[PDB]
2 protein chains.
Amino acid sequence: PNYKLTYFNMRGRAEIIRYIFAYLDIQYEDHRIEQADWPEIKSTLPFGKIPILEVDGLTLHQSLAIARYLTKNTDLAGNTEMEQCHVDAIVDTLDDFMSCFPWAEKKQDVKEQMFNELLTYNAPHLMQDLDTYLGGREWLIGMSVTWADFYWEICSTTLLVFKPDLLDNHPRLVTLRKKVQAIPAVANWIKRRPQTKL
Amino acid sequence: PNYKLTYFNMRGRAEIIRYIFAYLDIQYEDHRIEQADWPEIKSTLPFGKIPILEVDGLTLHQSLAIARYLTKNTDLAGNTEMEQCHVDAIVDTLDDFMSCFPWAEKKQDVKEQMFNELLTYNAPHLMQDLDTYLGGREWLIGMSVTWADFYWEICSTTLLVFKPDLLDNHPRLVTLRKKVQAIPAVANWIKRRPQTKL
Ligand SMILES: N[C@@H](CCC(=O)N[C@@H](CS)C(=O)NCC(=O)O)C(=O)O
Ligand SMILES: N[C@@H](CCC(=O)N[C@@H](CS)C(=O)NCC(=O)O)C(=O)O
Ligand SMILES: [Ca+2]
């Protein structure tokens, strides 16, 4: 299918889709817009947010809805309906946390206050729950990689930008990150993707 | 299978699951805990959050992941892969807005203020996008009801508590609510469920 992904020039919420495309070896147009041209584009979107994915002329929105759409019927979805639920739940737990950060907050003091609060108090709790959830298993769900593992690596990458010691008490969570980055298709994407802070 | 839903005594984030069980005529244990129970209950949750749904001894978490699990292979899921994605997208768009509210804010003054600002300055834009999206169609996605419709009725019910005139400019969104509330199984649940503010 003819795929065109539109988002800002950063990993952000579109990265999970980019990882899926890479892993599945699916060609697509990685359209990155400049803030200057956002106002215009925004007015043409049903819900005015990005990323959006155009599939054979049909527009889809919501990054995780799109990610699920692309992984259905693939080895990244989960081996059973229950496991598929586990995958969706891990992704939503991660999304919930990342969404707690005031990324668009212009008030620097208010922004820095919340970032520090989330990173200092909340993050450690989440890392502990994830570590316990993972246990000694290779991947978060089942016996093989799922897009939930992808999302973990993606979300943790951004968290580490602000809190480098985030995983110092969780070697198992570090190893999971490396296991994902070691996947040939993923490693290739990470090596060629635009280098952006977020 | 045996089902046990655990949540507080309120509609909140568990209601979408309760609607699905009602619609599908599936028996389940609707376990409602008291605040005093929280410390003990929380110790058993994978990520310290509710609702959770126990299925034959195994725990599922994240309300929407659970809702998606319960509707798979049912008439509430969406008729095509594309429509299933639209259902997911609308649900996430609604969930995104609901999550903007400071439900746990201790200071009532600041909480009330933020609520009023969100319902006055932001809600209108979302209401218009949803109305435009629905157009003159009977349901949000496809030609029959989906859980996205259930989620609309559920979220709007709570929003209307704080902003009674929320839908005065959108009669079509009110009609959608009524149609969902008119579904026999749903109507019966709405009439018998514990009456709570949220
Ligand atoms: N939960 C949505 C988030 C949509 C969202 O807020 N996107 C941001 C970019 S990270 C954007 O569109 N912001 C520009 C704006 O709101 O005008 C998703 O996962 O796609
Ligand atoms: N996005 C999650 C949210 C889970 C959530 O935050 N649940 C709240 C109750 S509405 C809770 O467990 N809060 C306890 C806490 O924040 O410690 C869902 O839909 O299940
Ligand atoms: Ca979400």
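We number chain A the way Swiss-Prot does; in order, the residues shown are 2-199.
Heads up, header says this was done by X-ray crystallography, 1.8 Å.
Using N, Cα and C of the backbone, Cβ positions are placed for all residues, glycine too.
What Swiss-Prot lists as domain 'GST N-terminal' is A:2-79.
As annotated by Swiss-Prot, glutathione binding site applies to A:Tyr8, A:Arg14, A:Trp39, A:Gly49, A:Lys50, A:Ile51, A:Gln63, A:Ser64, with the evidence given as experimental evidence. A helical conformation is recorded for A:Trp39 (glutathione binding site) in the three-state DSSP classification.
The number of other Cβ atoms within 10 Å of the Cβ belonging to A:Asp93 (mutagenesis position), over all protein chains shown, comes to 23. Among the mutagenesis experiments that Swiss-Prot reports, A:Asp93 to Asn is described with the note: Loss of activation by calcium or magnesium ions.
One mutagenesis experiment named in Swiss-Prot is A:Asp96 to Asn, and its note says Increases PGD2 synthesis. Loss of activation by calcium or magnesium ions. Close to A:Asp96 (mutagenesis position) in the fold, though at least 6 residues off in sequence, lie A:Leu65, A:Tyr152, each with a CB less than 8 Å from its CB.
Secondary structure at A:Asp97 (mutagenesis position), as computed by DSSP, is helix. Under a cutoff of 8 A between CB atoms, and with a sequence separation of 6+ in the same chain, A:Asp97 (mutagenesis position) has no neighbours. Swiss-Prot gives this note for the published mutagenesis A:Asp97 to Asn: Reduces PGD2 synthesis by 99%. Loss of activation by calcium or magnesium ions.
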Quick test of understanding: given the recorded positions A:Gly49, A:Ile51, A:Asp93, name the ones whose C-beta is under 8 angstroms from chain B. A:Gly49, A:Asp93
Sequence-ordered binding-site residues from A:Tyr8, A:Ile51, A:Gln63 with Cβ under 6 Å of an atom of ligand 2: none
Contacting binding-site residues, sequence order - A:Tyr8, A:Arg14, A:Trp39, A:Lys50, A:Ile51, A:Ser64 vs ligand 3, Cβ under 6 Å: none
Quick check for the class: what is the C-alpha distance, in angstrom and rounded, between A:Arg14 (glutathione binding site) and A:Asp93 (mutagenesis position)? 13
Using CB under 6 Å from any atom of ligand 1, narrow the recorded positions A:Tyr8, A:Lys50, A:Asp93, A:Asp97 to the ones that qualify. A:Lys50
Measuring CB to CB from A:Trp39 (glutathione binding site), give everything in the same chain under 8 Å that is also at least six residues away in sequence. A:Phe9
